[PDB]
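Undergrad: Input: one structure, supplied below.
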Amino acid sequence: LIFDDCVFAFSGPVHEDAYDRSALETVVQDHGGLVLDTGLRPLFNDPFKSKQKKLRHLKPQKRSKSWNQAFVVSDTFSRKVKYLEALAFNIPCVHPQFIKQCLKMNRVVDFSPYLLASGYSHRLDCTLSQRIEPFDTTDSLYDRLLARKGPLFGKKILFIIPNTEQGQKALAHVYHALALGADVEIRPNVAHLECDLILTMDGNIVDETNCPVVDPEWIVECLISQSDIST
Amino acid sequence: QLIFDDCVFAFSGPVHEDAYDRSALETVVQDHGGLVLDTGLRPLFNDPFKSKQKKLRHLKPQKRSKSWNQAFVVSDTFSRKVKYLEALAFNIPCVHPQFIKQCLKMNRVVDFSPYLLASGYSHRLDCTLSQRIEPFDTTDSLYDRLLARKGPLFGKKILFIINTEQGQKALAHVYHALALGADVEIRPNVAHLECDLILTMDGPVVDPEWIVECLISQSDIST
Amino acid sequence: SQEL
Ligand SMILES: [Pr+3]
Ligand SMILES: [Pr+3]
Ligand SMILES: [Pr+3]
Ligand SMILES: [Pr+3]
């Protein structure tokens, strides 16, 4: 079955009736592909199981050893959480046509010609491209995902929140930061802590940083440009 | 040395009014040893229409390109402006202007990646796609790189049925097809000729839009 | 430079 070792997630459609998601999901299953309905988080640990305090960046759950390719399907780029997760993990967001093409070639074709842009940057007022370390089809997702050093690899981040309702959206950001190879630490206050930068929601922080301080949008900027936009 | 020592630049747009100080940027780059091609990147290749005879072989890099190792087209965003499309064809990075500014801050040529604009918008798929750029191996000159480049339309044999006014826009398409590694042959009529596909202006047989589609998706969208 |  063509999609034998492939993991899929579907996002959107961003635009009404842009693709038959219900249908496509089937096709992929019908051809041996795995379909993660909640996105790609399954492929990694839950950082919030898990402990708390200083959270270590993501590691691939052993399961991922059983597949070698993953894609997030979308009709176009979005900031929908499956898209952002993909962006974070460096998994290709591809247009649905990719699948159809695969069935026509009766094999998993190169996804490249179907690689959507990464997203729109307000920082630069432009749409950027995705940049995806190629699939070395001798390494499982697990292998690949674990060797992945994120763009925020090493960076130490303090996230000040005062696990419920809004916090869920807060954690989402921590996740992405983690996914981007950064080490997040969640405090109620900064005080005298050492940090590469501080992540408050919206705005705030008194406080003689000194770091400095930035908002979630910064992360999205990093997600899209796959870079530490502070440097 | 000067940061942009071995870099070739072209500027497109701005696509949007006052989106960047092109006049200014061009200067900065020159001021820092960079070469600025005002007409685009065609200089880096032969002119296929010099002796427009038989008929016509895809592009080869003019020996000059041996003297540089990196090229960029600067634009505030993706467009179908001819410098953009040429870049797209030759697989040179279209990058947002910030890339240069960043280079000056790092006092070196940084990785252009974080500044790599999307390739463009596909009507075929109703979406914006990403660029995909064979990395710069900084031991190979543009010449080296550009010559080893086998286009997405490499091998494909194309018949174009049509050098004045409109024809200029026609040839532009032939160029891109060529740039994309395809072998174009220009006839007045098809007749009995052998071909992988036929390129007529407007609207097997297909229209220039098909080429733009190939340019953006960097792929033979017929396959 | 054109646009299309
Ligand atoms: Pr298998
Ligand atoms: Pr397997
Ligand atoms: Pr030099
Ligand atoms: Pr359409």
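Here chain A follows Swiss-Prot for its numbers: 538-699, 710-778, in order, are the residues you see.
Determined via X-ray crystallography, 3.1 Å.
Positions of Cβ are set from backbone N, Cα and C atoms, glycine also.
Pulled these features from Swiss-Prot for this protein:
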- A:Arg616 to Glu: Disrupts gamma-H2A binding, but has no effect on dimer formation (MUTAGEN)
- A:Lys617 to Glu: Disrupts gamma-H2A binding, but has no effect on dimer formation (MUTAGEN)
- A:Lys619 to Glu: Disrupts gamma-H2A binding, but has no effect on dimer formation (MUTAGEN)
- A:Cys663 to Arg: Disrupts dimer formation, but not gamma-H2A binding (MUTAGEN)
- A:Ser666 to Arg: Disrupts dimer formation, but not gamma-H2A binding (MUTAGEN)
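Could you tell me the structural context for the features on the list?
TA: If you draw a 10 Å sphere around the CB of A:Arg616 (mutagenesis position), it holds 13 other CB atoms from the protein chains shown. In the three-state DSSP scheme, A:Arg616 (mutagenesis position) is classed as coil.
In the structure as shown, the Cβ atom of A:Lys617 (mutagenesis position) sits within 10 Å of 16 other Cβ atoms.
Neighbour count (other Cβ atoms within 10 Å of the Cβ, all protein chains): 23 for A:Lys619 (mutagenesis position).
Neighbour list (A:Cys663 (mutagenesis position), Cβ cut-off 8 Å, at least 6 residues apart, same chain): A:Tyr657.
Mapped onto three states, the DSSP output places A:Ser666 (mutagenesis position) in strand.
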Undergrad: Can you figure out which of A:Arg616, A:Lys617, A:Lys619 (the mutagenesis positions) comes closest in space to A:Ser666 (mutagenesis position), comparing Cα atoms?
TA: A:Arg616
Undergrad: Near chain B, which of the mutagenesis positions A:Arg616, A:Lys619, A:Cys663, A:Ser666 can you find when the cut-off is a Cβ distance under 8 Å?
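TA: Near chain B: A:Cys663, A:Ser666.
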Undergrad: Hey, what's the Cβ neighbour count for A:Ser666 (mutagenesis position) at 10 Å?
TA: 28
